[PDB]
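Q: For reference, the structure I am asking about is given below.
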Amino acid sequence: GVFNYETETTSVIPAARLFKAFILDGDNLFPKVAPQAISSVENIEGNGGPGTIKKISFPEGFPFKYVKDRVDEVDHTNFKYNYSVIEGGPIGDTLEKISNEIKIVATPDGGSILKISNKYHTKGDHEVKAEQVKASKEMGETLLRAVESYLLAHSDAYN
Ligand SMILES: O=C1C[C@@H](c2ccc(O)cc2)Oc2cc(O)cc(O)c21
Ligand code: NA
């Protein structure tokens, strides 16, 4: 079955620039700006659109070794990005996939709002726990804040 979790957070970076950096260039940026959160990102197959598979490795001492993520949809107009965790980490005999949807919306102050949905698809019925959801949220926030700091400090990056 499916467990749905939604959250929202804000950024001081305009939506299109944040989407270009945080979403479209995370493979380069995450290991650079948050090496204590993501050790590397490997492109396994695909050229960035639907179906592209990446292997995200975590640093030593993290709960999980890696996950493989698959790009589902990339909407460059509406700043929507859908991707799924399809192997590694929590995926296995209790959890088949985690489907994620991010939407970045502009705010008139020149920042943005990120709307995030995480859908856990379980095999049989193995409750998803609050700590697993919390860990995902914390990781996404850490990565967001690291990218935001980089964008603030490198004005010529990503426009
Ligand atoms: O669940 C996620 C996904 C994460 C993320 C987005 C895009 C990407 O390419 C990789 C990770 O962003 C987030 C940012 C948050 O503040 C809280 C979150 O829960 C999340
Ligand atoms: Na999350």
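In chain A, numbers come from Swiss-Prot; the residues present are 2-160, in order.
How was it done? The header gives X-ray crystallography, 1.2 Å.
Heads up, the Cβ atoms here are built off N, Cα and C, so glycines get one too.
According to Swiss-Prot:
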{"type": "MUTAGEN", "residues": "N29 to T", "note": "Slightly reduced interaction with BV16; when associated with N-33"}
{"type": "MUTAGEN", "residues": "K33 to N", "note": "Slightly reduced interaction with BV16; when associated with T-29"}
{"type": "MUTAGEN", "residues": "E46 to S", "note": "Strongly reduced interaction with BV16, hypoallergenic"}
{"type": "MUTAGEN", "residues": "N48 to S", "note": "Slightly reduced interaction with BV16"}
{"type": "BINDING", "residues": "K55, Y82, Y84, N101", "note": "brassinolide binding site"}
{"type": "MUTAGEN", "residues": "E61 to S", "note": "Slightly reduced interaction with BV16"}
{"type": "MUTAGEN", "residues": "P109 to G", "note": "Slightly reduced interaction with BV16"}
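Would you situate these features in the structure and describe their surroundings?
A: Take the CB of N29 (mutagenesis position) and look out to 10 A: across all protein chains shown you find 11 other CB atoms. Mapped onto three states, the DSSP output places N29 (mutagenesis position) in helix.
In this view, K33 (mutagenesis position) is surrounded by 13 other Cβ atoms within 10 Å of its Cβ, with every protein chain counted.
Long-range Cβ neighbours of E46 (mutagenesis position) (same chain, at least 6 residues apart, Cβ-Cβ under 8 Å): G52, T53, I54.
Counting every protein chain shown, 8 other Cβ atoms lie within 10 Å of the Cβ of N48 (mutagenesis position).
DSSP assigns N101 (brassinolide binding site) to a strand in the three-state reduction. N101 (brassinolide binding site): 20 other CB atoms within 10 A of its CB, across all protein chains.
The number of other Cβ atoms within 10 Å of the Cβ belonging to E61 (mutagenesis position), over all protein chains shown, comes to 7. According to its DSSP assignment, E61 (mutagenesis position) is coil.
Of all the Cβ atoms in the protein chains shown, 5 others lie within 10 Å of the Cβ of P109 (mutagenesis position). Secondary structure at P109 (mutagenesis position), as computed by DSSP, is coil.
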Q: So how many other Cβ atoms are close to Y84 (brassinolide binding site), meaning within 10 Å of its Cβ?
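A: Result for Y84 (brassinolide binding site): 21 other Cβ atoms within 10 Å.
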Q: Taking only the Cα atoms, work out how far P109 (mutagenesis position) lies from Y82 (brassinolide binding site), in Å, as a whole number.
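A: Their Cα atoms are separated by 22 Å.
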Q: Using the centroid of the Cβ atoms of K55, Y82, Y84, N101 as reference, list every other same-chain residue with Cβ within 8 Å of it (recorded brassinolide site), in sequence order.
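A: Those within range, site residues removed, are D70, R71, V72, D73, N83, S85, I103.
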